[PDB]
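*Asks:* Provided herewith is a single structure, encoded as structure tokens, for subsequent inquiry.
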Amino acid sequence: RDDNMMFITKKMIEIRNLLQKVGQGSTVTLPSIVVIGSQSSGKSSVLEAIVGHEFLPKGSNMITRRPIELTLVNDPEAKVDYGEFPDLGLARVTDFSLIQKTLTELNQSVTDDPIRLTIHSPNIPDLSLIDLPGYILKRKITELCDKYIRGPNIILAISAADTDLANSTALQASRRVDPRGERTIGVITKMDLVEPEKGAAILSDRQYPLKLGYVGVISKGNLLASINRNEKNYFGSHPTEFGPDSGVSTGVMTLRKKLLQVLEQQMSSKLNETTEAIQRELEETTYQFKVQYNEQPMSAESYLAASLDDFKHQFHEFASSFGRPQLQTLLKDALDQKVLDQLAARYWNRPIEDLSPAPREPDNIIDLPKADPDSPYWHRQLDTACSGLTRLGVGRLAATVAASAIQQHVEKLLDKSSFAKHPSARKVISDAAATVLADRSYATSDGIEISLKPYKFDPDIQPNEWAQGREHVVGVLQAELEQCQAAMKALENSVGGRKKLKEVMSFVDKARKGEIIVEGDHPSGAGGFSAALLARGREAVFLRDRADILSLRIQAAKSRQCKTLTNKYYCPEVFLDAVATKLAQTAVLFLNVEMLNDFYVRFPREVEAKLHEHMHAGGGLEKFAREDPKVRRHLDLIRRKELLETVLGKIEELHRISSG
């Protein structure tokens, strides 16, 4: 008739689960029933726990590496037998076969954390037992068991009637950690297959007595009531031995009632000291919240928003920094390299292989200053050079160059930004920039080609542009010369002595004249030189000839005859650089408007949308907060304080219920 006892035990198991949810070792907890049993005694254990409420998944092949915190609720007003998982909150399971597949899947998965469980049934009384592995690597299981039983939990030991009592590791360890036998109750299972003379012997024992006594039961829809009826009728077979007025106590209902009483008593006793300790740790947590974070509230979404605004301000400063002259230098450099490409491909020497060269005799690159001004060869050469340079993918070159530049700045800005950690969000940002630039790339390119269409027809060069082209050509050409000489010296140091590479140069020059010819029947050795030495000699001769042409053409570009633009066909370098600079600058105008400005406008919106879709689609906002240690400690402190507050509230409500 102790409905109020039922309610008070319910409130206390609730507050226990709350304390468990503030964390392990981060607070004091309330006791509960710990069950232990030997191999046979533990099969009878899991079977006992089954029949203690209703059929649930146990046994079979179990790792038992993780305990199972069963928290039961008295379930009036609900007419369906449903059990739910707290970690998978708000998810209910109707059939315990699904619970079978789930918790046995957690079994096969195997941290040492115990899985919590909650089951509601009107038949079952609210309780709080935890099932750890039964005794049978095996040293570790006994370590965890010992650790669990040493603390003042109400330990529930089971023992099969077949095994001797002094042989059961369940009762033996029960007596190991509890010599008085004051906080342990015993259950003798599989008791149907013994004589009731054994029943009185095992259940009523003076060899290893204990308070709370032993309780013998035979454990094995409507399975609860079925096992109940079996308990009621089995004892009619031998009523005088274990029946009314017999000292022993049996059946499942009595075991459950006793469990409720003992749990209520032990828990209620520890309740006062636990309560005082919780009040202390709430005081301390509040103190740390004041001193270290100045009581500043924090949420994951707040962190994400603030850091995103920081990144946006940083990007704004960058965009104010970037502008158009940077594009000017970038494009003008790329077109410098293109000018070099054209001049080499149309005027200068080629790569080197063993076959002797075609003569190219009628006109040569060095007679250019003193050649016929009306020369069809030179006219055609400079004209096809300019046509080739202009009718090149200058649009796609500008688009891809500006794209790589912007993306590089975005990744660097990210490196210095608040998104240094959280690599997932960082990748979302970078990929957003990449997709915006990719979207604008084609339109930028095609538009640049259209804007260049009039300079493709007549890129008329003004004298000032010509002088600019002269000054720039000198620097570009001389820089290329220095690169050639550096690669030459590197070739010398690579091959060995300068004299050796000079010898291989003599051989390659000999093969380049008529003085010697070689056939390709043996591609391993030609001359007194190896195949690799020969290849390196070819590259060395190429570098030599290109270097000589380069210095000669630098002197020619510095000549007085190149001062005026009227002999453009005599000075292709300066002319091509003038064309390159002009194309570069007008392409830079169109690029800056179209691609750059579209990036400055679309980039923040794309960041916002893709980040939202990531954080809300992946549930990755909470993990995003978890990634940074400082904010993780901050949110952990806030959650801890809130949890302790709600716990104290429940305790005060309970104390109100039992005081008035």
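Chain A residue numbers are taken from Swiss-Prot; in order, the displayed residues are 223-332, 339-364, 375-458, 471-910.
Even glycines carry a Cβ here, placed using N, Cα and C.
As annotated in Swiss-Prot:
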BINDING   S262, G264, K265, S266, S267, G281, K428, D430, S457  GTP binding site
BINDING   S266, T286, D359  Mg(2+) binding site
MUTAGEN   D559 to A  Impaired mitochondrial morphology
MUTAGEN   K562 to A  Impaired mitochondrial morphology
DOMAIN    815-909  domain 'GED'
MUTAGEN   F840 to D  Abolished GTPase activity
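Could you give the neighbours, burial and distances for every feature on this list?
*Replies:* Following the DSSP three-state reduction, the secondary structure of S457 (GTP binding site) is coil. All chains included, 23 other C-beta atoms sit within 10 angstroms of the C-beta of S457 (GTP binding site).
If you draw a 10 Å sphere around the CB of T286 (Mg(2+) binding site), it holds 19 other CB atoms from the protein chains shown.
Taken residue by residue with DSSP, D559 (mutagenesis position) is part of a helix.
A C-beta separation below 8 Å, combined with a sequence spacing of at least six in one chain, links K562 (mutagenesis position) to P854, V857.
Taken through DSSP, the domain 'GED' (815-909) splits into 85 helix, 0 strand, 10 coil.
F840 (mutagenesis position): 19 other CB atoms within 10 A of its CB, across all protein chains.
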*Asks:* Which one, from the recorded positions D359, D559, has the smallest tally of other C-beta atoms lying within 10 Å of its C-beta?
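*Replies:* Each of the recorded positions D359, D559 was scored by Cβ atoms within 10 Å; lowest is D559.
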*Asks:* May I ask you to report the DSSP-based helix, strand or coil state of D359 (Mg(2+) binding site)?
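*Replies:* Its secondary structure by DSSP: strand.
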*Asks:* Just counting, how many other CB atoms are there within 10 A of the CB of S262 (GTP binding site)?
*Replies:* 18
*Asks:* Which number gives the other C-beta atoms within 10 angstroms of the C-beta of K428 (GTP binding site), all protein chains shown included?
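*Replies:* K428 (GTP binding site): 23 neighbouring Cβ atoms within 10 Å.
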*Asks:* Work through the recorded positions one by one (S266, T286, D359, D559) and name whichever has its CA nearest to the CA of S457 (GTP binding site).
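*Replies:* Checked the recorded positions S266, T286, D359, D559; minimum Cα distance to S457 (GTP binding site) goes to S266.
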*Asks:* Which residues, same chain and not among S266, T286, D359, have a CB within 8 angstroms of the centroid of the CB atoms at the recorded Mg(2+) site?
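*Replies:* Residues close to the Mg(2+) site, other than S266, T286, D359: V257, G259, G264, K265, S267, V268, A271, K280, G281, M284, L360, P361, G362.
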*Asks:* Roughly how many angstrom lie between the C-alpha atoms of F840 (mutagenesis position) and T286 (Mg(2+) binding site)?
*Replies:* 70
